[PDB]
Amino acid sequence: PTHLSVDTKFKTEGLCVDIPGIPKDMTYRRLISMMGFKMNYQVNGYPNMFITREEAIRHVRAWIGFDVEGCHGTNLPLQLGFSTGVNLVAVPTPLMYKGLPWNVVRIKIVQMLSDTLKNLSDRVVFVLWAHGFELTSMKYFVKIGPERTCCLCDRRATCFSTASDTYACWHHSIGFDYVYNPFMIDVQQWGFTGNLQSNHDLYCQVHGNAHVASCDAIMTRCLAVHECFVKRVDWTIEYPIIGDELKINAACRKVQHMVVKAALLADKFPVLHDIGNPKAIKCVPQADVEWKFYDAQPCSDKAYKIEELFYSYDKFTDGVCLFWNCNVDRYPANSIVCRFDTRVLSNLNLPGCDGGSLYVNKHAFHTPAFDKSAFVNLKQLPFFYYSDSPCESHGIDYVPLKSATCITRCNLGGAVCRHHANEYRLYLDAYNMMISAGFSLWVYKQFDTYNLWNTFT
Ligand SMILES: CCn1nccc1CNC
Ligand SMILES: [Zn+2]
Ligand SMILES: [Zn+2]
Ligand SMILES: [Zn+2]
């Protein structure tokens, strides 16, 4: 059972107001046929337009909420809404567009999906709360057939052009008019009681309902993300590399060792309380400090309450607390914190549920909304590079580095050596990479890098 069988049953109750008299007994085979499509018994990689929940989760980057609301049905104009906030009006002659014929509307759909998805995924997955008109309107902008490759590259074809009779991926589809071999999933098939708004509003207060198609498309995809990533967590699913994943992760490890090593040297804490990932390793293995670990998985729903993490059914005020990607409601004053900023715009960070975001880097992690009040007892950690390694070149060109934040023996004694200048510029690069990826660094208010210069005597 790799793909969804076309002979699987489809509950049609959600479709009977737009489609009166719809048979209660219905398969994907008959539904696809009713949508105007013909599969012709094809063993060419596209077995079903509809996919399983497991296949949807593996392709979460391809999710596009899609809803159709009749304005006035081949006689009436339809309002097409996408979770990108777009609203197109198609006439059969929250960005709102006036009524236009299908032949131009379809050109807009290809442009929009291609610009949204080219850097996220090899496909589109239409996430639906199916009532009828979205499924019947698909014949006006979708073409299906065997799996194909792009005319200009080796990626799979996601668009077709009737003008040139050719196929293209999301990167080479300028001027293409048809969505080719899209996927889709109906959230109503998962077994919900009540309408979309009642189920969405149980977990999310950020998305409202103006009553436009895009508000529904947004609520649909948000509810799907809550079911698949907030209340159900699968950290075994691996996602492909689509950007700077490897560099961001390497940078995170470099920054962690640096910031923690310098806090232990500056304030000489006797104990460090490492709260977070149960698979954590000591980031500063040579530090003298008593290292104590506390297990707390990444919270995907609401941020951890510090009152529950610290409750003993043990002296957290002694030494320092390390919360590296451990999202709590209010950090204690003696803390070193890395907190992912859910507001960040990137190909890795997808929109989420209740203000949160879906950070996808090797694994998918729904992160609770960034909250500035979490850090009231702390301050923003400033950039600095620290090194006690010998000043020795070994082995790229050079311009002399002058910086007040290069905390080294060579800078203390006047001129920064070539080694520490190379290492400083590489560390600053990793630092900017981690910050731009969305991570934010916070530290206890007494943290002062002036205390690092005396470690050179
Ligand atoms: C470190 C505090 N502690 N002791 C037992 C269990 C826990 C965690 N909070 C529930
Ligand atoms: Zn291409
Ligand atoms: Zn929502
Ligand atoms: Zn040096």
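Going by Swiss-Prot, the residues shown for chain A are 5949-6020, 6027-6047, 6076-6295, 6300-6381, 6388-6449, listed in order.
Any Cβ shown, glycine's included, is placed from N, Cα and C.
For the naturally occurring variant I5967 to V, Swiss-Prot gives the following note: In strain: Omicron/BA.1, Omicron/BA.2, Omicron/BA.2.12.1, Omicron/BA.2.75, Omicron/BA.4, Omicron/BA.5, Omicron/BQ.1.1, Omicron/XBB.1.5, Omicron/EG.5.1. Packing around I5967 (variant position) is summarised by its Cβ count: 16 other Cβ atoms lie within 10 angstroms of its Cβ, all protein chains included. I5967 (variant position) falls within neither a helix nor a strand when secondary structure is assigned with DSSP, and so counts as coil.
Summarising the annotation, Swiss-Prot assigns active site to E6116 (among others). Packing around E6116 (active site) is summarised by its Cβ count: 27 other Cβ atoms lie within 10 angstroms of its Cβ, all protein chains included. Annotation note: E6116 (active site) sits in a helical segment as assigned by DSSP.
Residues or ranges marked as Zn(2+) 14 binding site in Swiss-Prot: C6132, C6135, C6151, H6154. In this structure, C6135 (Zn(2+) 14 binding site) belongs to neither helix nor strand by DSSP; it is coil.
Taken residue by residue with DSSP, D6198 (active site) is part of a helix. Among the features that Swiss-Prot reports, active site is placed at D6198 (among others).
There are 9 other CB atoms within 10 A of the CB of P6260 (S-adenosyl-L-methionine binding site), with all protein chains counted. What Swiss-Prot lists as S-adenosyl-L-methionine binding site is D6256, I6257, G6258, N6259, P6260, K6261, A6262.
Across the break of 28 residues that separates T6047 from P6076, the C-alpha atoms are 25 angstrom from each other. Same-chain neighbours of the S-adenosyl-L-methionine site beyond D6256, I6257, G6258, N6259, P6260, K6261, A6262, judged by a C-beta within 8 angstroms of the site's C-beta center, are, in sequence order, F6275, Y6276, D6277, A6278, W6310, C6312. For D6198 (active site), the nearest neighbour among the recorded positions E6116, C6132, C6135, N6259, judged by Cα separation, is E6116. Remark: of the binding-site residues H6154, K6261, the most isolated position is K6261 (fewest other Cβ atoms within 10 Å of its Cβ). Of all the binding-site residues listed here (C6135, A6262), the one with the fewest other CB atoms within 10 A of its own CB is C6135. Only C6132, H6154 of the recorded positions listed as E6116, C6132, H6154 bring a Cβ under 6 Å of any atom of ligand 2; the order follows the sequence.
Mapped onto three states, the DSSP output places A6262 (S-adenosyl-L-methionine binding site) in coil.
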